[PDB]
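So the structure is just underneath, and the comments pick up after that.
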Amino acid sequence: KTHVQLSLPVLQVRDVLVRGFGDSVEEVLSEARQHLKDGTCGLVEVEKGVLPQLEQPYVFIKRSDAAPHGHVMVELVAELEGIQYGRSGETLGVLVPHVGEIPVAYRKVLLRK
């Protein structure tokens, strides 16, 4: 399928054990896609002071449409030293590996894969 229905665990930034997906824009987008497929991806909601606590390059999920079965359609945009790779709508949050942190909520998304 071109789109996959996912429920992403929302993590508090101070709980996150692995604070990014790797060391290049290409690697982080690759790894984020694999973790999204394997159900091992968490979401941190972006606020003042969140991003400096995580590791660049960042992977964002961004709203791609204005929501089938409650799932907001999203795409991935990466960011490194203030340059983004991709173009999309509003940030729903930053993706990180999920390694068993307890979530505070779930974000239903429809991922363009």
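We number chain A the way Swiss-Prot does; in order, the residues shown are 11-76, 79-125.
Placed from the backbone N, Cα and C atoms, the Cβ positions cover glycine too.
Copied from Swiss-Prot, the annotated features are:
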- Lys47 to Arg: In strain: Omicron/XBB.1.5, Omicron/EG.5.1 (VARIANT)
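Between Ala76 and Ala79, the deposited model skips 2 residues, and the Cα atoms of these two flanking residues are 7 Å apart. Around the Cβ of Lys47 (variant position), the number of neighbouring Cβ atoms within 10 Å comes to 13.
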